[PDB]
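This report concerns only the one structure given below.
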Amino acid sequence: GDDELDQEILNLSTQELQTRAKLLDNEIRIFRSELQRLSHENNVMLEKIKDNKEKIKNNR
Amino acid sequence: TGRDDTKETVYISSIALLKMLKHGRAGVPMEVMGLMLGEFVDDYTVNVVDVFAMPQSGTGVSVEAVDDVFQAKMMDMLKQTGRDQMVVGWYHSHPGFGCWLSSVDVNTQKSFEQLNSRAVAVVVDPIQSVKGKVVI
Amino acid sequence: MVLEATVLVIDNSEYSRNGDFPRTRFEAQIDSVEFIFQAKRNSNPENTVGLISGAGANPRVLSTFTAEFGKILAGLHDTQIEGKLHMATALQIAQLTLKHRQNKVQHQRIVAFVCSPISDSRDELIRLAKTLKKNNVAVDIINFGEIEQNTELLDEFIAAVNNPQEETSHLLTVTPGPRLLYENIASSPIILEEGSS
């Protein structure tokens, strides 16, 4: 957090800092969608290797 | 009186026959197998409406190479398409040898006979079906 | 309500690239879906959610009924926004998706986001409105498309659907002004809704 502290009282208003974290709330609600999107794909992928390897060990 | 067992004749629908041949020749000489979906009506008619293939192994047929997990998924696929009825047995393909059950195959068959007594085993010879006769 | 299957219709448009809502409407709808899934699932985890779009020049199934939260989410990653929702056909395509369910105990419900003024005919859609309830389908219309200066064809659609039936049609209009689309919809009765039997 190199911002939203007494460094940034100088740069812009203290009310800009009040609202700025609340524009970072939208932004992490979006990064959470994408991170959970990627949770579901790594759960499906790993199980798709299990499907492959199960035949492969039988032949092996 | 007990239960009396008597003649039956296995009627292989045109669909079922092509699938066994296709799956069996393609996988030969590795053993091929699959379940027979159909219905029993009558007491002289085993009617095999369809077959499918269960995944091949390089352990060939085995009691644990039948694989019920795969059977269950497949059954639900037919259920959603409105084609499930009753599994009437199993078939397997010996490669270029005759139709006879192997000792191992007897025990594979003993399992399905518990689940339905009218279950058959259908032994296929694909490399011998390229005559003017199909050997099954 | 409990014991319920829901097809959410997402309106895909260039109207949802508008920044009225945060920080387009589409990016607001991503958040909204995630919330809705959990609300229903924690009311009763035998509920399932399907997802269709308007995307394309014809609606399409991005997800059939699934108990998988991530499949709905994956569907949104796939969908494209240059398509336009055509509501008449989307209702009919939803009705078919609502015949297929995990269990048949799950009730039938449509939830429809509106982000564009609808230019399908009123009399055309009034037939469809009455088809829904014969199939026992009620429809909750979240409206924020037909309030960008447009009439309420909707008023007639919701009255036609309502009847003695535990599935109950609802008209919700969501404040278009910044208060966060998802917040208001989540806070709005959706698991505190009532029947009409």
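Using Swiss-Prot numbers, chain B covers 18-153, in order.
A Cβ is built for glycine as well, from the same backbone N, Cα and C atoms used for every other residue.
Listed in Swiss-Prot for this protein:
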type    : residues               : note
BINDING : B:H109, B:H111, B:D122 : Zn(2+) binding site
MUTAGEN : B:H109 to A            : Stabilizes ubiquitin pathway substrates; when associated wirh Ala-111
MUTAGEN : B:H111 to A            : Stabilizes ubiquitin pathway substrates; when associated wirh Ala-109
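Taking the features listed in Swiss-Prot, we show where each one sits on the structure.
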residue	record	Cβ neighbours (10 Å)
B:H109	mutagenesis position	24
B:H111	mutagenesis position	24
B:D122	Zn(2+) binding site	21
Exercise. Within 8 Å of the Cβ centroid of the Zn(2+) site residues B:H109, B:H111, B:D122, which other residues of the same chain have their Cβ?
Worked result: B:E48, B:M50, B:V78, B:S110, B:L118, B:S119, B:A138, B:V140
Exercise. DSSP on B:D122 (Zn(2+) binding site), three-state: which is it?
Worked result: helix
Problem set entry | Distance from B:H109 (mutagenesis position) back to B:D122 (Zn(2+) binding site), taken between C-alpha atoms, in Å | 9
Exercise. If H, G and I count as helix, E and B as strand, and all else as coil, what does DSSP give for B:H111 (mutagenesis position)?
Worked result: coil
